[PDB]
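Chemist: I am attaching a structure below and will ask some questions about it afterwards.
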Amino acid sequence: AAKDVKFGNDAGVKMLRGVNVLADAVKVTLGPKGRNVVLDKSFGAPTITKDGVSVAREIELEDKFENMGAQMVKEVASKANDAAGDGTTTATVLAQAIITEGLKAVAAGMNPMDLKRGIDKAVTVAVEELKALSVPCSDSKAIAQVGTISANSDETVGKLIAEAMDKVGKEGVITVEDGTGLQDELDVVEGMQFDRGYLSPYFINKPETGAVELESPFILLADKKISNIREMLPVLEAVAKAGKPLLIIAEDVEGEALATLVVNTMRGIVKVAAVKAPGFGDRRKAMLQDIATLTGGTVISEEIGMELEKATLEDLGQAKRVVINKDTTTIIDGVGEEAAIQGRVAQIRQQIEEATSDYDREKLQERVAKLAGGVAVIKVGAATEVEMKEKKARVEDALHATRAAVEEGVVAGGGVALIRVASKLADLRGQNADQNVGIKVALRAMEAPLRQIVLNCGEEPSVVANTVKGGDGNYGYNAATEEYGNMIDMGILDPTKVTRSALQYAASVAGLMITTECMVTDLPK
Amino acid sequence: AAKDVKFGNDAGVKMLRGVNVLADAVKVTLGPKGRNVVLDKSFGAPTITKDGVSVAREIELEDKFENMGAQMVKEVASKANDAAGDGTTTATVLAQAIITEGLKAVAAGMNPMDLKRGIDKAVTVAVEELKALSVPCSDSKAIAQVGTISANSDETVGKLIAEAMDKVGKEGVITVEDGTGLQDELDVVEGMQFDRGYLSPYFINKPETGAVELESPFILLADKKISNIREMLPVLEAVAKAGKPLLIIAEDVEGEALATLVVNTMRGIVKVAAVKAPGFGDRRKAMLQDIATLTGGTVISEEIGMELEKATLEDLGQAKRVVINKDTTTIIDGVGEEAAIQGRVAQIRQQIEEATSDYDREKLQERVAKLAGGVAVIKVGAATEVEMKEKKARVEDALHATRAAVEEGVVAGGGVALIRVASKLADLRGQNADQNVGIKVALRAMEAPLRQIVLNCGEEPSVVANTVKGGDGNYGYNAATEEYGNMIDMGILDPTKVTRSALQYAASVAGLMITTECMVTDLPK
Amino acid sequence: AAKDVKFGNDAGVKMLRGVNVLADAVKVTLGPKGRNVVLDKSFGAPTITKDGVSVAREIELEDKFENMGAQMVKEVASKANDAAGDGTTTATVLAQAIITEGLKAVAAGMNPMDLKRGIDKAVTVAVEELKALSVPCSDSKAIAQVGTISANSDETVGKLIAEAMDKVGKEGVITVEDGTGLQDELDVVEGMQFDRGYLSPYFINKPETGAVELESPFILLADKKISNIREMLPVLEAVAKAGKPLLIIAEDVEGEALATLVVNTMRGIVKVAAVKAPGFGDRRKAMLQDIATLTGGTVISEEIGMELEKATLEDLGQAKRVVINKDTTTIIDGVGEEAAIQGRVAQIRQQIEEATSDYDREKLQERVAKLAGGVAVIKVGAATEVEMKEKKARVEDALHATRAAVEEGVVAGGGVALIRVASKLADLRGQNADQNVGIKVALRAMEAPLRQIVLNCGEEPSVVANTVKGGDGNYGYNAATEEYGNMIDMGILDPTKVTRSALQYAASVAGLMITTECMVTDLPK
Ligand SMILES: Nc1ncnc2c1ncn2[C@@H]1O[C@H](COP(=O)(O)OP(=O)(O)OP(O)(O)=S)[C@@H](O)[C@H]1O
Ligand SMILES: Nc1ncnc2c1ncn2[C@@H]1O[C@H](COP(=O)(O)OP(=O)(O)OP(O)(O)=S)[C@@H](O)[C@H]1O
Ligand SMILES: Nc1ncnc2c1ncn2[C@@H]1O[C@H](COP(=O)(O)OP(=O)(O)OP(O)(O)=S)[C@@H](O)[C@H]1O
Ligand SMILES: [K+]
Ligand SMILES: [K+]
Ligand SMILES: [K+]
Ligand SMILES: [Mg+2]
Ligand SMILES: [Mg+2]
Ligand SMILES: [Mg+2]
């Protein structure tokens, strides 16, 4: 279709405008004094929220070029979301600040490539220095503290997460499920988790977590690619009965078959989700088997001349619950018998003995750990379905934050970590003056989060920014009480990982937009 | 429908505007400091690319005449791409440069035909001069160097390519496949490659390479054209079982049959790809047999009263893997037994003895080389599926570039080769003044690539151009470091083949546009 | 009337647009290869000029804000013109260069006050550096050389000027008049020149020189202010007869009387011009008397109870010719008798003896020097009225240039002086980054003159600028022959005074525009 094509500054003003509409809508919701954003709905009362992600997903602009700018930033923020699980508003505010001054520098005649290089050098040095501000979170006491703080001061949620990590290790798998009613429950079941997400959205039955969740489903373990639905027809119907959902763990589910699954499960016609088998090559088959041994299923490989048509509900594996993200599948409590499972473990355990290569050794140890590690499960307390569903949400978030904190620690919140780091980089220089402008653009943007938080309070950004910059260490501004103090002692913490991610993703998009010379989009016809 | 018709100048300004929009969008991506171009998508985030071809594909204009000019010059990139697989952006800026000055000369009253003749003469001599400057890439050391340079300084990839060419010769067939995991693998198998691509896209299952790849497929060797699907029905079903893809190597697959194959394999209903048989006439049949002997199949020719209906999976040939490009089919590791194959070789070997004509002699030697040469297979190292898939890409590109280098050598990159050539042609003249202007148009356009590379750096084109022209030999401008020096010593080389192709296709399309007097298109209604 | 009021950016873009129209129209006329500009006339053929001042005078824009910007920068040329009588085009291109980059920096957010401070510092140091590079023009050989060069290599005009200055001193008064025919004439007459211009234009009968010229006029020396025309009526009529013009040298001619004089002399009704009396206070009267003694007139002061009504043509002084500029009156050849004049000299000469103060002593020596110095008169050769009128023009210009050269020396022309100065200031810095940007804005603007000269040649500005900057000293580009060489040896020189003035006035007006925040003008109604 005929295209509209814009160059240089023409494209620049358009991108900046789109970015500003997105960032301005989103940023009003940052921090304890975040304001409400009303999102219209075709049916019912409008949604009223302080959650930046919800606001962002609704942002689409009429002007084609402006919409492109908006969509570009949305992407990165969501990426920060995927990587750290928090800080999308922070990232969006950092991105607007870098893009705004960067595009201005470009209109001023500065070399885009150099501006980008300066920005990148500042970020690289900045994340390194952010580590110096970090407070580790290794012992259970620390884990408990972070969890409590992340759970709105609920020392209960804190103890739960700490105990859970104490069971399966802070690097282990942990899940949360509705409780049986009153009093929490923590138990380790036979489970496993591999790096493979849904073969397409839609399967996502819980957009709240943007994941797919199945209860007591059957697990088809096909050691091959599935293109023709015909092969599935027999098994899909066998599963149609028994009224249980089906999880497809094949080498891959291609267009034809996948398309059908997406349409059928879209019409309530049998609930089925598909994900690729873990690993590739040889180890793939070996791993697909570990899953079988765990779920009590039977691998259907063509190597042994087996057909999916000739597959009954007896071949299928089974587990009490399975959850799959954008890129992760977790099987909770499989039917497999400890006899077969523990035996399988013994086998692989000898494999490691006969290992003649570190690589093969590592890969084997990975399997035993997965098959012998299990899955810690947290069943949230209760006393009414409403409160139970609520506390469950808190435990979910607290857990998420604590996990990030365990990986890279926590730093002062309220935007002080980033501003503290920027205030110590004023002497940083690059190869030339344009690169030096880039560095300054970056150091300046690092103050935007704190500034927006204060602005949302109804206070003066520059005055508070100044005062914070004047102190040192964790000295900062508490936006909830409007008093200065030690951010760590006041319990205003951000996982180091989310702060670093927000900055790197913001810088990354900004760098791309700053070095964009031409935009192509459909004509507004 | 009713047409809009434009003549001379009216048509010229339209064409020029159309080529300018396309060329301007494309040329910003040229070189190490190429800028980003954002391409809108109907869903999700826009595409951000520094790839010229990707930009060109999206260019379509509203004004019917301007669109014609854009689509015409777009042919330059596509042909240069098909012929050399690189240098499409370079070819596009050369075309714009030639078209711009050429149309100006026409508007000035100069004879279009003479202008074109002059341009052609300059290009003819320029190509000869380009060959003269070309540095060979014959020994394994040179091959290793080029490979390393093309692999982003990865001396590993360099060694691999060098060893692969040492096995099957620099003219031999070489492929790259995913590795078994960690450490590369190089092995020669029974294989062959002939000049015939897919009989239509869609068969392309891997758009990343725009090629078709089949694993352990059956190979139908039919010595005749296939129009009716009926004939295939019996064999297609036999192949439906055993769950293996099918490669059709017939004299040709016409509409009816082809259309069906495209639709069926489009629905996952049996994976089948079709390509014409190598050569034509008599040699065609002899060659179709060489493939049979290699894949252990049986030629199904009507000459012996054979029917496709009466063809079983036993007649079909087979190989571990086959890959087909837009114009190349490569069969890797065929089932044929060394007894039959090596025997077939002996036969053709005598054919050469009894050869009473050089032509027949050449053609025969070509067959023995293909059948006795084999196929070197490069299995890329690993250590995680992600890195493995990445390194595979690099090896593929490095191989492609090194192959080109071996054919015609290499010349200084950064646009300096064309500048040196242009300076050597300063005294070139034609039959008249208009032809002389055409020659000058071409020599001037030869500086465009270096000038655009510099412009993208944010430096001054005329100053750098002036300085490079000031020195000589491999003296050029390194746009990555913004330092002058010896292009070869700095490792900035271009295969002579891509430079030559870019120039010839640019001059070719430019010549046509310059000699265009009238344009016809549908009325904007 | 109602006003239109604009602020910041809105006002800025308007001013920039206005200076760009003016500067672009003017700068095309710069240097040896300056282009022609056609200026429409209400009647007859249009004016075709390469004179920057002629072009600037015609520039007026429709948009009220754009017009203001144009008229403001137009002040640059006029002031530089009044100060050095040359380099108005150079001054305009320097102003546009400073304004353009300065307004960009303002739009980029830099502090306007600091940008101006940085620009001002750079110009201050640049002027000092300019004086350091200046070569003196003190001896008659140098004076002859400069004159020759300024007269288009006419060694004749060079000798004439050298001799004239040798007569009355290089600081003495010199005039040029039509010759009697063939062969030049140099003689000194009883004359004097004081710092007082016409009390209003209109009196200007020769717009070519923008000055007023009277031949054999009567000189009224009234020692008081004249407000009522009544007083003049009697004398004006006495002068109405004898058919001679009248020069009014009173303490001042105020509104009423002045207005009448402007109207009457506007209708050919008696030619009269008025100028204030030299000096002020006491010395004023004494000086007004020196003029009387020189012109043979009689001071009409009220102190002795004298009335202008009772003044006859006998009281009026007289001289063969008088010329008055915007701020200078020169009486050439007065009627006064050498007896009275030389006697008056003796008087003042004793005054100097009895002087008890240096100040009084200096002031007295100034008077004797004026009254005893006379006025050198150069009568241009001939051989046909046409050639005579021409040579006269050259002598006038060569004289003007040589005068400037004597005052401050000469520097390489072709814009190389400013380029050499700029390079010597590469390390100049201010109090902060914004001031440093200002400094760079100024150093960059200094290359504008040379670049525009090259541009008008049809050559590449950056290439030539680069080459010139590459060399040093008087190495420069000769735009007439398009060859590099020693500007001095090639005779391409500019009086340090015009280069200095162009730079200071440009920076002065640029600094004012850069620090303007609001513009007020009438509503376009
Ligand atoms: N009392 C407080 N004073 C100052 N800042 C606080 C306080 N409590 C929390 N914060 C900060 O507020 C920020 C988090 O606010 P949110 O509104 O959740 O936005 P976000 O995490 O950047 O993006 P979302 O949540 O993905 S939308 C972090 O910088 C917190 O440290
Ligand atoms: N450091 C360098 N300095 C100068 N030129 C370089 C450098 N590195 C690569 N080049 C040149 O850049 C050109 C290739 O740039 P590309 O952006 O890949 O465009 P292209 O190959 O013309 O078209 P594509 O790649 O098909 S879009 C060749 O002239 C290279 O020699
Ligand atoms: N052969 C030459 N090569 C280079 N520059 C020259 C040459 N001859 C004169 N110039 C320069 O041209 C400039 C003077 O050009 P003009 O066009 O007269 O403009 P201007 O004096 O700046 O303004 P006007 O004359 O008042 S409009 C000075 O910088 C001279 O040194
Ligand atoms: K919020
Ligand atoms: K590129
Ligand atoms: K001029
Ligand atoms: Mg948050
Ligand atoms: Mg390329
Ligand atoms: Mg001049």
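All chain C residue numbers match Swiss-Prot; in order, they span 2-526.
Just so it is clear, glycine is given a Cβ too, placed from its N, Cα and C backbone atoms.
Features from Swiss-Prot:
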MUTAGEN   C:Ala2 to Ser  Complex stability is significantly decreased; when associated with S-76, same residues as in M.tuberculosis
BINDING   C:30-33, C:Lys51, C:87-91, C:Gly415, C:479-481, C:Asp495  ATP binding site
MUTAGEN   C:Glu76 to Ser  Complex stability is significantly decreased; when associated with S-2, same residues as in M.tuberculosis
MUTAGEN   C:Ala109 to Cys  Forms inter-ring disulfide bonds. Prevents ring separation and leads to the formation of high amounts of symmetric GroEL:GroES2 complexes
MUTAGEN   C:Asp398 to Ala  Can bind ATP with normal affinity, but is defective in ATPase activity. Binds non-native rhodanese, but cannot release the protein
MUTAGEN   C:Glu461 to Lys  Temperature-sensitive lethal mutant. At nonpermissive temperature, the rate of general translation is reduced and a defined group of cytoplasmic proteins are translated but fail to reach native form
Chemist: In three-state terms from DSSP, label C:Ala109 (mutagenesis position) for me.
Modeler: coil
Chemist: Near C:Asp495 (ATP binding site), meaning Cα within 10 Å, which of C:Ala2, C:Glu76, C:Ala109, C:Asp398, C:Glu461 (mutagenesis positions)?
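Modeler: Taking C:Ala2, C:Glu76, C:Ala109, C:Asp398, C:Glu461 one by one, none has a Cα falling within 10 Å of C:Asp495 (ATP binding site).
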Chemist: Among the mutagenesis positions listed here, C:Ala2, C:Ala109, whose Cβ has the fewest other Cβ atoms inside 10 Å?
Modeler: C:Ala2
Chemist: Give the helix, strand or coil assignment DSSP yields for C:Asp398 (mutagenesis position).
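Modeler: In the DSSP reduction, C:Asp398 (mutagenesis position) maps to helix.
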Chemist: Please identify which of C:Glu76, C:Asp398, C:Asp495 has the densest Cβ environment, defined as other Cβ atoms within 10 Å, among these recorded positions.
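Modeler: Answer returned by the neighbour count: C:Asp495.
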Chemist: Could you give the Cα-Cα distance between C:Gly88 (ATP binding site) and C:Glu76 (mutagenesis position), in whole Å?
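Modeler: Pair distance, Cα basis, whole Å: 13 Å.
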Chemist: Measure from each Cβ of the binding-site residues C:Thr30, C:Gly415, C:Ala480 to the atoms of ligand 6 and list the residues where some distance is under 6 Å.
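Modeler: Within range of ligand 6: C:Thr30.
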Chemist: Between C-alpha atoms, which of these recorded positions comes nearest to C:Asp398 (mutagenesis position): C:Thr90, C:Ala109, C:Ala480?
Modeler: C:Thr90
Chemist: Write down the Cα-Cα distance for C:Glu461 (mutagenesis position) and C:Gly415 (ATP binding site), rounded and given in Å.
Modeler: 15
Chemist: Among the recorded positions (C:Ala109, C:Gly415, C:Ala480), which are close to chain A, meaning C-beta separation under 8 angstroms?
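Modeler: From C:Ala109, C:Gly415, C:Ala480, the ones near chain A are C:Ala109.
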Chemist: To the nearest whole angstrom, state the Cα distance for the pair C:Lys51 (ATP binding site) and C:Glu76 (mutagenesis position).
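Modeler: Distance (Cα to Cα, whole Å): 19 Å.
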Chemist: To the nearest Å, how far is the Cα of C:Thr30 (ATP binding site) from the Cα of C:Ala109 (mutagenesis position)?
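Modeler: Cα of C:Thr30 (ATP binding site) to Cα of C:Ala109 (mutagenesis position) measures 32 Å after rounding.
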Chemist: Three states by DSSP: which one describes C:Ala2 (mutagenesis position)?
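Modeler: C:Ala2 (mutagenesis position) sits in coil per DSSP, no helix or strand.
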Chemist: For a quick check of packing: other C-beta atoms within 10 Å of the C-beta of C:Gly32 (ATP binding site), how many?
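Modeler: Here the count is 23.
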Chemist: Identify, in sequence order, the recorded positions in C:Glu76, C:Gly88, C:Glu461, C:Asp495 that approach chain B with a C-beta to C-beta distance under 8 Å; the answer is 'none' if none do.
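Modeler: Listed recorded positions meeting the cut-off: C:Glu461.
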Chemist: Taking only same-chain residues 6+ apart in sequence, whose CB is under 8 Å from that of C:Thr90 (ATP binding site), what do you get?
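Modeler: Result: C:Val27, C:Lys28, C:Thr30, C:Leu31, C:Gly35, C:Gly53, C:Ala78.
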Chemist: Find the one among the recorded positions C:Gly32, C:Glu76, C:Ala109, C:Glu461, C:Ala480 whose C-alpha lies closest to that of C:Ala2 (mutagenesis position).
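Modeler: Considering only the listed recorded positions, the nearest one is C:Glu76.
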Chemist: Considering only the recorded positions C:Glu76, C:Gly88, C:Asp398, C:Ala480, which possess a Cβ situated under 6 angstroms from at least one atom of ligand 3?
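Modeler: The recorded positions passing the 6 Å Cβ test are C:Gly88, C:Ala480.
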Chemist: What's the number of neighbouring CB atoms sitting within 10 A of the CB on C:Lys51 (ATP binding site)?
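Modeler: Result for C:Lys51 (ATP binding site): 18 neighbouring Cβ atoms inside 10 Å.
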Chemist: Closest of the recorded positions to C:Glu461 (mutagenesis position), Cα to Cα, picking from C:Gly32, C:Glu76, C:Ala109, C:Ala480?
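Modeler: So, spelling it out, the nearest of the recorded positions is C:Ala480.
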Chemist: Cβ-Cβ under 8 Å from C:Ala480 (ATP binding site), same chain, 6 or more residues apart: which ones?
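Modeler: Counting only residues 6 or more apart in sequence, the Cβ neighbours of C:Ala480 (ATP binding site) under 8 Å are C:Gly32, C:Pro33, C:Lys34, C:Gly415, C:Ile454, C:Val455, C:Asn457, C:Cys458.
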Chemist: Any idea what DSSP makes of C:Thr90 (ATP binding site), helix, strand or coil?
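Modeler: DSSP assigns C:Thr90 (ATP binding site) to helix.
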